[PDB]
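> Take a look at the following structure, please.
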Amino acid sequence: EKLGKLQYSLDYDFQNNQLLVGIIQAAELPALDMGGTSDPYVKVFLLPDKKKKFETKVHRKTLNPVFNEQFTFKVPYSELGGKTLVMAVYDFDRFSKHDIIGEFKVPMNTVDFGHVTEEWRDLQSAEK
Ligand SMILES: [Ca+2]
Ligand SMILES: [Ca+2]
Ligand SMILES: [Ca+2]
């Protein structure tokens, strides 16, 4: 199974003291519907609390979508280090329980916050 990835561009602005989470694009995702398609959308939040749980616009009928949506969490830097950033790209099924594509987590203590960390990180298979 070709499980795919999500590219992000994540920064912290120290004049306002806020987190910044630039969700760019996903590539090569599995089809979870009876026509070889997916309806992808990213659920974007922070551990362990879940302060501002976000949802991107749904890009219906594609396995390679482009979101371009920066999600801002207004949190101080001493509280940010312990918190771990989650992105879970989901298939929208309109009526039934929404079938997960996959997910990964990124600790803020591993991110060096000089400018912007911009990288492709891979989506691992979730059973949710
Ligand atoms: Ca589905
Ligand atoms: Ca669907
Ligand atoms: Ca379903």
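Numbers in chain A come straight from Swiss-Prot, and the residues shown are 140-267, in order.
Cβ coordinates are placed from backbone N, Cα and C, and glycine is handled just like the others.
Per Swiss-Prot, the feature domain 'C2 1' maps to 141-260; the stated evidence is sequence analysis. The Ca(2+) 2 binding site annotation in Swiss-Prot covers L171, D172, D230, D232, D238, and the record cites sequence analysis as its basis. Feature annotation from Swiss-Prot assigns Ca(2+) 1 binding site to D172, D178, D230, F231, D232. What Swiss-Prot lists as Ca(2+) 3 binding site is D232, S235, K236, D238. Quoting Swiss-Prot on the mutagenesis of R233 to Q: Impaired Ca(2+)-affinity.
Help me see these features in their spatial surroundings.
Applying an 8 A CB threshold to same-chain residues 6+ apart, the list for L171 (Ca(2+) 2 binding site) reads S177, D230, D238, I240.
Neighbour count (other Cβ atoms within 10 Å of the Cβ, all protein chains): 20 for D178 (Ca(2+) 1 binding site).
A sphere of 10 angstroms centred on the C-beta of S235 (Ca(2+) 3 binding site) encloses 6 other C-beta atoms.
Neighbour count (other Cβ atoms within 10 Å of the Cβ, all protein chains): 8 for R233 (mutagenesis position).
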> Measuring Cα to Cα, how far is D172 (Ca(2+) 2 binding site) from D178 (Ca(2+) 1 binding site) in Å?
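Each residue's Cα considered, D172 (Ca(2+) 2 binding site) and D178 (Ca(2+) 1 binding site) end up 9 Å apart.
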> Which site among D172, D230, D232, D238 has the most other CB atoms no more than 10 Å from its CB, taking these as binding-site residues?
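It comes out as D230.
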